[PDB]
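**Q** Sharing a structure below in structure tokens format, with a few things to ask.
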Amino acid sequence: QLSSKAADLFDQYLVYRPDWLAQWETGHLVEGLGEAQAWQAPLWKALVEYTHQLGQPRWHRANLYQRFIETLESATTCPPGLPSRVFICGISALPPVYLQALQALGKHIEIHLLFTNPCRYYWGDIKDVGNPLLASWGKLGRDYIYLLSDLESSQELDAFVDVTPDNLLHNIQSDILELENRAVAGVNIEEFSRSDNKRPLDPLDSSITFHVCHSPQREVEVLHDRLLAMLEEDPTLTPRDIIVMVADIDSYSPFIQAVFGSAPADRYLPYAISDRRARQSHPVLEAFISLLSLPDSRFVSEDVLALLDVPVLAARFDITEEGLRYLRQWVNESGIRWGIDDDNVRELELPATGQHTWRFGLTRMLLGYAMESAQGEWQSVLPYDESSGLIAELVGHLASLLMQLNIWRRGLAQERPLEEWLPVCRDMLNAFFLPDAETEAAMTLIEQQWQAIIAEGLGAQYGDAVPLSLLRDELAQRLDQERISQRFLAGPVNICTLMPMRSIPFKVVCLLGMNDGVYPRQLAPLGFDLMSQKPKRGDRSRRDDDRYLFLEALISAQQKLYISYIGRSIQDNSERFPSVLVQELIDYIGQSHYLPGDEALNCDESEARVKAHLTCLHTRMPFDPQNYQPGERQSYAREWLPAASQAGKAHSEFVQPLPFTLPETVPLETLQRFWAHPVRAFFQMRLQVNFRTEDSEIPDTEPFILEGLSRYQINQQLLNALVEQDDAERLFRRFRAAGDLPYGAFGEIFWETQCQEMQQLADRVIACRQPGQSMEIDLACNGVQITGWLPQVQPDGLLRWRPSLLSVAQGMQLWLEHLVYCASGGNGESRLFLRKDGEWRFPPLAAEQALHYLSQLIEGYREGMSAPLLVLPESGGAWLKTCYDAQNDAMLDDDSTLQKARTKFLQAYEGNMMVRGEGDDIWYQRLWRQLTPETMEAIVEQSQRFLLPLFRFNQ
Amino acid sequence: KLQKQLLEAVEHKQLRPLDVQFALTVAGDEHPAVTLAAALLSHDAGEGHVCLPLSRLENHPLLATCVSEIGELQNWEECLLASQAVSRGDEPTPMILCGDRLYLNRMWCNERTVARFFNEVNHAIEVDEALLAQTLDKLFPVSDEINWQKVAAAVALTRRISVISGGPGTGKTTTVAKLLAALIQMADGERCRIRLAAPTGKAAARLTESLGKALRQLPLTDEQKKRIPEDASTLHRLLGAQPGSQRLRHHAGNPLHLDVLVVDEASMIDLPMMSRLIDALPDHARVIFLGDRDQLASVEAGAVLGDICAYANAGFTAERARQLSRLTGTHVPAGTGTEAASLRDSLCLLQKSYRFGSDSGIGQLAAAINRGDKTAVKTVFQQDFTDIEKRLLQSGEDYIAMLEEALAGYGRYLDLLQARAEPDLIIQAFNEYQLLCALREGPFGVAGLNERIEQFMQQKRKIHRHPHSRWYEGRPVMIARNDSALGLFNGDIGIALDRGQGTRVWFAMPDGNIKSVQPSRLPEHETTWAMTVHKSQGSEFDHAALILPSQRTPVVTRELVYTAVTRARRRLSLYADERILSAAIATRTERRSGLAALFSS
Amino acid sequence: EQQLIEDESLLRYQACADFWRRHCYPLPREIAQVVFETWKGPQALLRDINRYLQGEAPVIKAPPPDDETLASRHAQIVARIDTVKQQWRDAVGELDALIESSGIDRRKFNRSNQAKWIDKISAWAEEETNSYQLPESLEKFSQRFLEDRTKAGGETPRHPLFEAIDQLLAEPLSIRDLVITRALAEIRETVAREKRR
Amino acid sequence: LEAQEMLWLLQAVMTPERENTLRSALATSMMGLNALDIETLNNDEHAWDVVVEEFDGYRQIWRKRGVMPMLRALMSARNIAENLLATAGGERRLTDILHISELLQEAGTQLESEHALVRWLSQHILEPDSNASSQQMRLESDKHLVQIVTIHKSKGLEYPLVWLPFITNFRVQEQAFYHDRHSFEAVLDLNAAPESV
Amino acid sequence: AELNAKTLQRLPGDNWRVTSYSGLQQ
DNA sequence: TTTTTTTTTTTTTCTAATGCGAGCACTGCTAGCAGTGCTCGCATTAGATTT
Ligand SMILES: [Mg+2]
């Protein structure tokens, strides 16, 4: 980076400062210069001599200038081969040395300089300039005209065109051209009182208009309507005449594109965006750049799948798009987290574990292809059962990719000389990529830029080795430096940034994003540059360039000038500010004009009134009715007209009574699935609406702790093993081989704690467990036949166990199974032993009461299929547990208990910060966005009616 | 080591990369003999073979190349079993060395499961001989000679597990209807839960329709007609196979709630699904299999129906012959010798085809191809048969003649199209002629043949086509996947036409009604001017035209040509070289499995 | 040319997980028990030191020696607990006679509670010192506890074992400070290095 | 929830062939259908076909003109904006919908594939980045709003009428991090010594 | 109050363009 | 080198602090017993910030 910066400095010195280099080559110092010269003068010298040792040509332009000028100065006749005449058009800035060379060259051949001069009279170092808008923004042109005037052998004729002040814009342009000042300061009291000194401004006049918007979206949306109005107003106007200039085109590109694309056919305006970053094939470039960083990468699964996203890299290993849907879940489930192999893990100085690496996952999938997981571990690795059929061929392709990813990640590590880096890019491209009609252009561009970098390096004869991190970071910077401006004047309206030395007259000139800080654009000098210490005339800087571009844009506008900027932030409703240029412009406008009828007002009041009349404050939203009121500010988009008119109807209540007829046969699984979640059942079963949320992303790192469904499944396996009195050590080895448990001793500690916690419940279950078999359920209730199967029906009763906390839903499921068992006819009690000594116990019941409660449940199911059954088994369960009294078999009424039950219901519904509440659910959000007390009362009533027998018969 | 050598085989497209990776990982750094053995085993298992006999490991060209590295081994068994990657089943290892063969650990378990299910699990169920004979006599009138359908019915009623093999148009569905009728009529008071399954949704719907229409004709009481199965399902839906995971709703612990099960088109049943189905059956369920042994083998690795029916050639057991003679009231021939009594008795073969007579050219050609005799095939071609045709296809000028003949083949359909007829007749007409090609792409293939036929219909005025539209009226399509919402299955054809309300695709549902679907509603589909022989299974066309490519590919085999021949109802045409057809018929498909040894020992 | 990142949460968590992998993984199961009791994993470990990671590092009062590893601290604490257990083992019988003879209010110190506490402390002392957990009854047998509850102007039971228990329970026994210091240094170093990279 | 509804909408538009995804997108609150509407629409084939057709046309618009044009056409045809403004509270809903649409356009410009945008949206829904400035929720309305502001963010500001509903509420600091009264240096005590506390 | 959006009497023209032989042939 | 299938859900913090209930030793009042002072144990409830 230091070499690059110093090279840029020396290039600038060559162009602008030849005397310095002439002195430095001899070895002397320039007097009265910057402090950094002490280390810059020798280096430059040490460069010249260096390039003489290699034998390269000595000549550079700095020494060549004087010899070139002296040759033509003393030449008696014209040298052969020179062109007849030259034109210099559109260039308002040249270095003084180029002007000296062209002056010396003018003798033999004629040179015509076309200089767009905004002012008629001599305005460079006038013998502050007369006009304020010219003095402020004319630094770039003052030096140029001062240089042009100093030419000895120059014959110049002035060809100006007078401007008639019939408009505000034409008034400003005439003030600039005639080099006169119109603003009234108001020094005299007589001058300050009357406002007649200013110029009359027509109210209908709209040549110059300033517009305040909220967001860039709103800004472009207002610009589109204003352009449509300008086109409709003037028949002679055409789209190509309009130009739209932005501070940074890449920031406004998506908004410009969306706004100008959303227009309907009758309202369509053709547009063309210029100077936008050239992005011919983004994904191939990005994939290759990522491939170059292989040695440093940790090879997270998501990163490799991001490489496989590229269709070319997948086609190379014949991995189809459909196979990627499989390889996603395979990578996720097998346990691949990070690291390509054990060696890569050790290279990062982290302890080699042997699990959760691409090698581990690949071995797991291959073993699962060979051996079923039911067999067991082979080399402390559990085979992955999923990839078992012909589809497993995908593995062979994936394992073929990683192998390559291995080889290259070892090849690119070592530093190499430049000439050894030449075949790397081509080999990598042809190995990793299979080209196509579209990608070939990008691949050729990649090879061309890589070859150009290495060619410059070899031409400089760089001996020492170069790391890949250098060439990668050079190629990345070189690939995005390209810009595509070939559609500048194609015919549609031109969208493009403000570029210096491009000043073309247009009828309509629009400027966007004039916020303070965005424009002008600031690029500070390097800080050790000697030019910026003692500047001279002709030195170029970005600030002066932008300040002069703003003047060029004003001068080139022939009919209408449009200026916009963000006034208030849409997010925070803060206050932004316009650029200092826009501020000086509006100040001069308001100080030089007065609206009709304000003659009596003083200078400041009429100035503020004019400034408020020209500045337009647009609404924050498009559907604001102010847009559609009749006037000049009226919009053209009729899509937001019904919204502004407030003519839409509100969303009716989602709940609607639907017809339903109970069939003759209802499977027991249907009732169970319904009562698990009655609202979700109406959504999924009645009208078949399923709200499938997106699956979870692959975890970043290997399991450190276990929580949620992971530890729930582990506890379920462990419990089902302990109740069978099976060996737990086998299950521990199996889980450790699968990689689910944490590494090493922590896995054993977790397993021991879980073993104790599950052993308590296993002892409780074994105390009552008896050998039982399943049975068939054929039943009749309320003219409806129920057919089902009940598993594990032992002579004692229905025994169930789950490693979960005590919840009402499980009690409801057990109650349904218990009612089915009793009504079917049996002598037994139902038990459920949940974690932390949770117990749901139901004593036996007679056939009649069983059928009665089952008929009640079926009626509830029918009502649910008709309209959504508002029964929240958790919150309503809390309310009913608070209100109900088991001793008296009656629910309490006193208002204190009611308040306590409401508090309990709200706590269960909303939930704490740590645990999500019952209310946070996709199905409940659909029915209501916010819980109302009336809905609460309805929920309480229904939940009480349906859940009363559970708490009544629970013991 | 041998890794660098195995890297070369992938370049020559002899060894899959999966095989190389599996060998490198599992075999590891053992003797290169073990690595090579593992690579060859993985290759053979990928190509469809179940096992790998050690005799095969004796000098694949890669083995000849690696003879130098592996050196000379006095016993391959010793070297292999020495490594950890190979065992005899005592400890879980990726590879298993059983007898003289090698197995993948997954394949060995499935093989053993199928073997023990077909040998020991099945039993002989006993019923009254007089009552069963009376029922069958009421079902089958002719007692003058041996009726193979009656023998098959007796077999399926006697044994728990039975398989019935026969060619297309041999009356399989009718026999199954008679069987199920006699079964229901036999058990009056006991509950009989009948289940019908097929490996494909299309075959499932065909089985529903055929079994329904067959059982409705046979005289039954309202009690019996209440036990008729409602619908037939797929094997996956039967076992409740989840889409993503391999977990089954009905595992070994949770058996199926069935009394009798009927699996149609067992030829497509592969070994893994066979084992997984076997695992979910209870001990009282009677299973019936249907399929043609000569039909093209299943997709995935394995061949069950073929390996089973291989023993049917031996014949019935001595005592079983007399038993069936006593049951059917006729004389049943006896197979000589005793090799495996259970398997030989559980198999029946239907040798009579009611559809096409023996004198018809199609049957003689199918028999000659099944026998593998090229001279017989050429003799059948030379004989004066009006329903078989052959055209030489070597030069493109013969390809153009084939296209000209396909023109006349689709003639009636094209005329009914340009005459603005109703979609019902158009669909009924479209199934009269069909092209069957082996490959998918290239000059001879669905992808190429569709484009060529469309260009030929654009050259001669038959059907107007728009380039941008892509949905010109008249184009036939076939569905790629199953769709439950629209009620249309994979492998079902439809005709795109404009009846006036809009361009819509018309399908023929099994109930005879026609259903119109919008082009947007349609799932993945493809133009069906020519079908592959694989996807043509189950279908039946009035005029079929087979196209075999000039080159030599492992796809063209004996069973493929056999299926393509049996595809046609009345008229069959072939387009192939004289030498290529003979070379294909001469080579029989083999998938090496230990079943041949297991059933004998 | 420098880049700006506003959120360093990912880099910080990755450095913490790297520290956990390097240090907590090799540990034997017995030190692993003590580490697991304090923090379940790197997520919980980052939660304690998140505030201290941001900004300037905080001076730690009484920092552990630079060479003290985790095993050294574990052995030191195990030795202290072993000494206390042995002193209890030797004086398991004299304490009853000492308490009965000396004058202390038995309303505050019930005989049944005393016997239960003695039994629990004996069972704990005979238990192998796998973990740093101490029974609550040791708080009852501390010299300060006995001195707090005694007859006005009466003999107070005093034994060297009581003074040892008082000295032991004076300060908690834990590896927390050492692990926190090591992590606070290593995670910061790692984050700075990765950001420089 | 508007993010999830927009995801469902895009997911249906991408593949209108699947009835489940289309029905899921239709039944969102954003569309505003009732239960009787969905019931009748699941039975009549013509209405379902018309919906499929309009979604297929939205897919064509989405392929040709980009993202924002498709969502704009959808809002216009379904009258989403008008109905949301009519419904009580729907103004915030519509603002969030517009904001998500702008973000989707910005992210779809860079991503060339149409499916990559759905992948990006699902990814962002899974792990929302609160620290992101662009993802900050915009102001609901430009009308008069009661400004709830934290005490730290109110430094140097000015407010005519001020409320402090919970000024009395406090917390006791458990952690031991202080400053030495002599050296004036930040001191963290990894031990819970009560002096530090 | 009554609200009405404006309409466009004169349609903008995209006749003007710059093309090569390839665009004309296409 | 050819290809078949299938749709559903599962979990939820931890530490701490108190209120009461049961048991017990002491002790004062009229040797036992009621009060009292105390203490341990189980269940119940509360709370966890700020650019
Ligand atoms: Mg201030």
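We number chain A the same way Swiss-Prot does; the residues here are 126-252, 294-1121, in that order.
Header entry for method reads electron microscopy, 3.4 Å.
Positions of Cβ are set from backbone N, Cα and C atoms, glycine also.
Sharing the record's features from Swiss-Prot:
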- A:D133 to A: Does not act at Chi (MUTAGEN)
- A:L134 to A: Acts at variant Chi sequences (MUTAGEN)
- A:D136 to A: Does not act at Chi (MUTAGEN)
- A:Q137 to A: Acts at variant Chi sequences (MUTAGEN)
- A:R142 to A: Acts at variant Chi sequences (MUTAGEN)
- A:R186 to A, C or H: Does not act at Chi (MUTAGEN)
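I'm curious about the neighbourhood of these features; can you describe it?
**A** For A:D133 (mutagenesis position), the same-chain residues lying six or more positions away in sequence with a CB closer than 8 A to its CB are A:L692.
According to its DSSP assignment, A:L134 (mutagenesis position) is helical. For A:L134 (mutagenesis position), applying a Cβ distance below 8 Å and a minimum sequence separation of six or more within one chain yields A:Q165, A:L692, A:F694, A:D695.
Residues near A:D136 (mutagenesis position) in space but far in sequence (CB under 8 A, at least 6 apart, same chain): none are found.
Within the same chain, residues at least six positions away from A:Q137 (mutagenesis position) with a Cβ under 8 Å of its Cβ are A:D695, A:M697.
For the recorded site, A:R142 (mutagenesis position), the DSSP three-state label reads coil.
Sequence-distant neighbours of A:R186 (mutagenesis position): residues of the same chain at least 6 apart with a C-beta under 8 Å from its C-beta are A:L139, A:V140, A:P143.
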**Q** Would you mind checking how many other C-beta atoms are within 10 angstroms of the C-beta on A:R142 (mutagenesis position)?
**A** 20
